[PDB]
Amino acid sequence: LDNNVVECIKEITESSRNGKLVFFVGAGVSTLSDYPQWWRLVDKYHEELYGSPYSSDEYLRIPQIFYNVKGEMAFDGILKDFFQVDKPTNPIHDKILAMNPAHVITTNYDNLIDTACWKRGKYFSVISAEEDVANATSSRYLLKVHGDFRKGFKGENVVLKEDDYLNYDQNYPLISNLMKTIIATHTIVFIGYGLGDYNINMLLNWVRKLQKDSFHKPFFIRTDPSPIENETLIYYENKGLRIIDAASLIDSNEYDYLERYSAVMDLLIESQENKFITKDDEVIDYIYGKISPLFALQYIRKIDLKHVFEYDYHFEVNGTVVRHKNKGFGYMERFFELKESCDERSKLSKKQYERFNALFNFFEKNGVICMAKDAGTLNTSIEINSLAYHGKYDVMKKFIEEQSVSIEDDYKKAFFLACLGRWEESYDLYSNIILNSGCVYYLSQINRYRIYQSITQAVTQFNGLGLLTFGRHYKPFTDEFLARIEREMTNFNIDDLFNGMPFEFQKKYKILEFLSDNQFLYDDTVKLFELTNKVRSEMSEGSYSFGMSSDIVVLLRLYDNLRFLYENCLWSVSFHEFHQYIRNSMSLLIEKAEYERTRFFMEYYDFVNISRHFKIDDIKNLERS
Amino acid sequence: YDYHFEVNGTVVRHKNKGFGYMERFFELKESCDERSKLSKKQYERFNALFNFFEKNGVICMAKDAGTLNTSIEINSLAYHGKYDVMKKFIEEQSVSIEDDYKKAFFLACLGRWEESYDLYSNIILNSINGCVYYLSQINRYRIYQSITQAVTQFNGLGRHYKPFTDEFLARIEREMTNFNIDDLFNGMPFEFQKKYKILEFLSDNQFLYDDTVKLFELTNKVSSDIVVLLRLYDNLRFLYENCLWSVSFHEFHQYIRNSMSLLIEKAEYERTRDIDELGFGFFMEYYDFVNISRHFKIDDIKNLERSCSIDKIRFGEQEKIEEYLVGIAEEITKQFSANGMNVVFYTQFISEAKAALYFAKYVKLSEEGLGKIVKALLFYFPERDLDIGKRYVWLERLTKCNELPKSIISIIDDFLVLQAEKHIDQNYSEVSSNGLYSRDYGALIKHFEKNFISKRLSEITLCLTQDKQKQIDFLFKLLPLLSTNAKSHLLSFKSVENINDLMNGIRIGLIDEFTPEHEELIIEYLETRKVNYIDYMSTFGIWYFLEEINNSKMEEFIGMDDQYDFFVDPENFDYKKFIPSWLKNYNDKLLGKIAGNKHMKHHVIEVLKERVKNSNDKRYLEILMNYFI
Amino acid sequence: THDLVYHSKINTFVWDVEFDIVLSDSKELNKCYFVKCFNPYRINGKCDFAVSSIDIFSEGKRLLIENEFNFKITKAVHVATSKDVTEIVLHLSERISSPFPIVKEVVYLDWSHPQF
Ligand SMILES: NC(=O)c1ccc[n+]([C@@H]2O[C@H](COP(=O)([O-])OP(=O)(O)OC[C@H]3O[C@@H](n4cnc5c(N)ncnc54)[C@H](O)[C@@H]3O)[C@@H](O)[C@H]2O)c1
């Protein structure tokens, strides 16, 4: 399609994914379900008032004249007999619901949208009157700005006559304010409205008064039989509307409106999961959008990368990518093809080339190599660039003494203090980092909660068993500091920390969420158990596999976890569960190594891991077996 | 977090700064005199609270903790596999929407996933506290995922089946298009999100990461076991009593597998450590048996068996376990004896039935229940899951704790007769994965009934002619079960003119005693081989060793085949030519005879010692330890 | 040879390779493999000595060995990769010094036995 239409589709789909898509459904969608159009009611009123059978002003005048003359009772009776008819819900109502709109504002008096929401299993708090605004039982509103007949098929429950429109701002202050707020704070798509519609032009007049760039242009799904004249499109797009023309979208008849609506609805829905990348520039742009936030982190676990790309690709611990659920374009395959072919790289733009270079550095440093099919002799050295890991106590002390040149240096200083036993100073530094700081801010919140937990456990042990173990009552933390930390952290909920973040952060740093609990140890843990079983099974039956060791995955995952936790300066490295995981992985590795030897060699990293994560009893058990 | 509730039914205050309402409630519950003060409404509210706390197994605080009876009791038809009762429940008219939610769960458990999904949609329509609405949305999404995975599996995989009509599949795909399970809770009324926060985890892809990661405490070596077991029971009860479909997903099955396996391994480690220190643990019950059967594959059960000495695991509530096994047998018969095979239900149920009948080796089975289980396994178990050899393995495992009764022997004879009758066709052949065939069933029958004679097989042999050679050679492997006249009738149908015929007869069991003409046949073969010198040789060497030949002239063929010389004259054999791998081929009888020869036993002892010291081979080590060869 | 496994309980190999062999009677069998079953607990008759039983499957169906099965391997074809693994097969057969050094699959019947 046209570039602007594709841009509108991309914006609409992004809003739908972010939960910031509001649908302004007009009378056209309702009429799509054969619901009686208003002109039928106006013609009936005209036929009753005069001999027999309308302009935009007549739309409001004829109902008003009929009211004033024939009585509210007569007006109400006509409305009731004309509108008290059940109608089905269109496939377009279901398409609108499937777009996952945050809110659905509508000028329709019918329950067709209500019925579609009820059927589709969507809970919307229906706001059709003034009292409904305060009584909204949910945070997602189905806002009938012009009322409806839920209370009754009375003419005072809906906005039909001219007087109703004249006094709308005075009779529906709460509802009007809610509609304007939803428009301001959401992405609005108009469907079922004529461009010359009364409500649309009133909304445009309201938008005229706003700041020049203080609002997002609403999207207008125009589904009239003929294509919009360029003059009309110029006039209405300069008024704050981005128009998606259905007539220009497809070829259609003059009175097949359902097809025209469905064209746009389906084109939007099917683009929900479409990356919308065909050229290499767009693919690299998408990959950079996915990977750039991770540049803050020192190292990213490969098994975590699957969440970065929404399970599109498996990222194996050996550095090979595999297609998992990416039914669309293969962008990782394209990226690796660009990486291999240097000539292609120049074909990218300047900014695209720079982004590709940054992505190449990120992937190379994180050990992501290529796809499974292209995998060769994949061997990688396990190096952890951490002072805490290598036990550089003097070096960490010197670094702590130095001045903080950045907030990242403050983070590393706090981690080193936690690793040197200076938990009070580390907690104070973490609080200072929180105040000064949002990846570092979130990680500092997590690390401060972890250090508070460690302080609480240490105090518990010292007061309960510290005196017996040391033969003395040790008070490493002053009662003042303990009380202050209890006051500060008593109101802190780690579980809700991630949610209490800007939605963009929760979209760009989803992988960090697992650091809140031991869920980050789940996958690896499960794998370990499985692998353990398998390995043991082999040793039980005496089989001797030739080639890739079955435990190399365990070792790779172990070092992945160690790098992620230590290079990123996360206090989780001191967790009991993490120590048990490391101990079990190393015990399996050593048992398998012995079994193979009878028929792996201990290195510096293996020695350090065994010393740090193994108790003496575990080492004795290893020596026994 | 004002209080922390132990998995054993006791509360402990923590993170609570205000009044101790839990302690006050427990004190009020203990004494009715203090209860009498409460207002009428407060009295009824306290009664409801007491009912809830007793039902949920919360007893008292940590200080009041005493003789705590933590007995698991999962009140669910789906857990106990009461499939007939579930079908009856679904058939009956549902009075309320709670019964509809139960019906949808039961339909999911029975493989009727389309009906379950439609019922969930109906409940969603008619349910808008909103707890049933939220749970129905969760379960409908789960069932949609299950349907999608089943469709993928059936597309990938023995016969092409289409349990879900493409119209229904398209309808559900459209209905669930762009459906977000993450936003389900956040879209609920704030009153619901406040009252029912504890249900949040049901919308998450993973909810057992905490429970799984807490399993590392079972791998320590320095009660954790009871904590893990009670946590597993809590999860099972919550997922089944509340009728949540996530109880059937791979995550929960894996969690149960890991927890049970690590618990058993920890018990075994404790047992061995206690044996090492004191120098001479996991008591399984009905729920443990059901969990192992349902959530364990056969490979997982085999891993448990090889890792630990499950024979040392005493099994309790054996009558309940036998009821479970008999119910599984009845369901197998219904699924296959009749034409009611549900593809979707069968896919899930066959694994549980297989694991249950495999694990039944450790349970004492009553004679009538044993007969029902045996018949169901032998006859109505589909061959695409248990082939002839696997079925024999399953059956023979049942004799470990139940000596083959006469009724089970009759059932096995019925199976043998049917197998023989199936051989009238010249194209039907037994297909086995374990290498075990009907002759193995006959051998087992003779093992537990040495003098048992099969009348119907005897008759089948007495009707055989030279035409249907398939039945002939089939009944040859069943010779011991045949009668004297039937044996004579069968024997006439084979010739032993040449040595190869003798080998075939010995392998099939036609001849068990070597007549002098047989020895002369072996001798002429030896002479021809010796002349042509410038496979059976080891066989004849073993036969002479095994005292199967008293010819006493075989010694003329010593000096060309190492095994033959080693077996004929162990004293004169040069053991620098001995290959230790030979000991890896002999069965228990031959190895024991070699050990007891009183000659060459020291040579084999030294070769085995060298092997154990140089390779640490468990096979050689166990050969040396068992027979001390 | 990455899928090759050495089963030491019965000193044989598990490898996904079919065999074309010529027996001592010039008979030709194509796409034939062997399946070993380690059964020490098997109910043994008077003349049974071997611990493991081997079945031969040609073209997906087993064969009844009514004659002396003295055979020589003429070709070995790997399923995962069509590469001929013959020479390696002869090397392993020479090294093993056991009947049927390479087997399509080994079935361990000791752990599933009641007496285990
Ligand atoms: N006095 C009248 O206005 C009057 C009276 C009777 C019939 N009609 C004719 O019948 C139709 C009534 O529609 P309108 O003039 O109020 O449209 P309209 O231009 O007033 O409404 C415009 C919006 O409604 C939608 N829409 C228009 N006609 C539709 C239909 N038949 N079904 C579903 N959606 C529809 C379009 O998508 C468009 O975005 C028009 O074609 C009109 O010419 C008009």
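We count from 1, first residue shown onward.
Method reported for this entry: electron microscopy, 2.8 Å.
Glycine too: its Cβ is placed from the backbone N, Cα and C atoms.
Of all Cβ atoms in the shown protein chains, 22 besides its own fall within 10 Å of the Cβ of C:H7 (mutagenesis position). According to Swiss-Prot, the mutagenesis experiment C:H7 to E (Swiss-Prot position 17) carries the following note: Complete loss of the ability to inactivate the host DSR2 NADase activity.
According to its DSSP assignment, C:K9 (mutagenesis position) is coil. Sequence-distant neighbours of C:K9 (mutagenesis position) (same chain, 6+ residues apart, CB-CB distance under 8 A): C:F38, C:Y108. Swiss-Prot lists C:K9 to E (Swiss-Prot position 19) among its mutagenesis entries, and the accompanying note reads: Complete loss of the ability to inactivate the host DSR2 NADase activity.
Around C:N11 (mutagenesis position), a 10 Å sphere centred on its CB holds 21 further CB atoms from the protein chains shown. Here the residue is the original one, but Swiss-Prot notes a mutagenesis experiment at this spot, C:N11 to E (Swiss-Prot position 21): Complete loss of the ability to inactivate the host DSR2 NADase activity.
In this entry, C:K9, C:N11 stand out among the mutagenesis positions C:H7, C:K9, C:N11 as having a C-beta under 8 A from a C-beta of chain B.
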